[PDB]
Amino acid sequence: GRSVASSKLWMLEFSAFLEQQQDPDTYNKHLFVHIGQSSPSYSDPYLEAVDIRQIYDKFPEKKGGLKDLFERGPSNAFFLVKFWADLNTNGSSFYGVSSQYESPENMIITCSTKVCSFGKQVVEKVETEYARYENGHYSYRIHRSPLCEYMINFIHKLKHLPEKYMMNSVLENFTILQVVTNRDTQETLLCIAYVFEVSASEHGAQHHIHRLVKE
Amino acid sequence: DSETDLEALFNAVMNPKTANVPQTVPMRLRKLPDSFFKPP
Ligand SMILES: *C(=O)CCCCCCCCCCCCC
């Protein structure tokens, strides 16, 4: 399906999942959210835009916050992803996040992922990634990064809510900000603001991508 | 109080009479595209 790309970096894959080991040779994987999974990832200009001012309150403010990052640019690196998450799933559990990126440039990149409540940072995961040459480009992979305990707790609490509409009510004030940076130059390669609802679709998890624009 | 309190977050929806979280404008009331609320 649709993914996100700036001039310097393309995110081809993103997934968060729960993997259960039934026995040493049998694994069951449930995807909560996914980009570039059920169909090959792509990027094209047929994107619609969202006024970034409409979402500033849902993300960290001040120096290094969303407004500061957007103002510093480049504007073509900024996206809003809405996920309709698939929460229908059941020691031997592993909660993971995987992602993959491509660039024409050989860089050392840093990926900062901030989980936010009412626009306030609760936890941050920071990962450093080196390039691998592949089919005429450089690839970067975060493979099966353990989901932090806050998110495991959050998902447990969500599933313990008696009604699905309650889950949506909680999700309205839960956001994730992903900022991928060239470590040396500090250039913003990708900045993705994530917003969530629960999926009601028979096909499971879904996503919509929007460009973020000034007005 | 603390805005990042995970228990308070969920208590607000489970037991609305005791909700102690920031009040906000629901996404559905904001100037956002129609697609934003219609899954594909
Ligand atoms: C802890 O390490 C924070 C890093 C967060 C990674 C993003 C995972 C995306 C969460 C999707 C689950 C959906 C729950 C509604």
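Chain A residue numbers are taken from Swiss-Prot; in order, the displayed residues are 216-305, 310-434.
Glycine is no exception: its Cβ is also placed from the backbone N, Cα and C atoms.
Annotation of the published mutagenesis A:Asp266 to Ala in Swiss-Prot: Reduced transforming ability; the original residue is retained in the structure shown. Classification of A:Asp266 (mutagenesis position) by DSSP places it within a strand.
Under the DSSP three-state reduction, A:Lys297 (mutagenesis position) is assigned to strand. Quoted from Swiss-Prot for the published mutagenesis A:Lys297 to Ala: Important loss of interaction with YAP1 and complete loss of transforming ability.
Quoted from Swiss-Prot, the note on the mutagenesis of A:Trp299 to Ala is: Important loss of interaction with YAP1 and complete loss of transforming ability. Cβ neighbours within 10 Å of A:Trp299 (mutagenesis position), excluding its own Cβ and spanning all shown chains: 20.
Non-local neighbourhood of A:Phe337 (mutagenesis position): A:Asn392, each in the same chain, at least six residues away, with C-beta under 8 Å from its C-beta. The note that Swiss-Prot attaches to the published mutagenesis A:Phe337 to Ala is: Reduced interaction with YAP1.
Around A:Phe373 (mutagenesis position), taking its Cβ as the centre, 22 other Cβ atoms fall within 10 Å, counting all chains. In Swiss-Prot, a published mutagenesis experiment is listed as A:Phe373 to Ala, annotated Reduced transforming ability.
For the mutagenesis result A:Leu380 to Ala, the note given in Swiss-Prot is Reduced transforming ability. Its Cβ placed at the centre, A:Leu380 (mutagenesis position) has 18 other Cβ atoms within 10 Å. Following the DSSP three-state reduction, the secondary structure of A:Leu380 (mutagenesis position) is coil.
Secondary structure from DSSP puts A:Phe373 (mutagenesis position) in a helix. Between the C-alpha atoms of A:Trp299 (mutagenesis position) and A:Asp266 (mutagenesis position), the distance comes to 21 Å.
Around A:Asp266 (mutagenesis position), the C-beta neighbours below 8 angstroms that are at least 6 residues distant in the chain are A:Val432, A:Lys433, A:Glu434.
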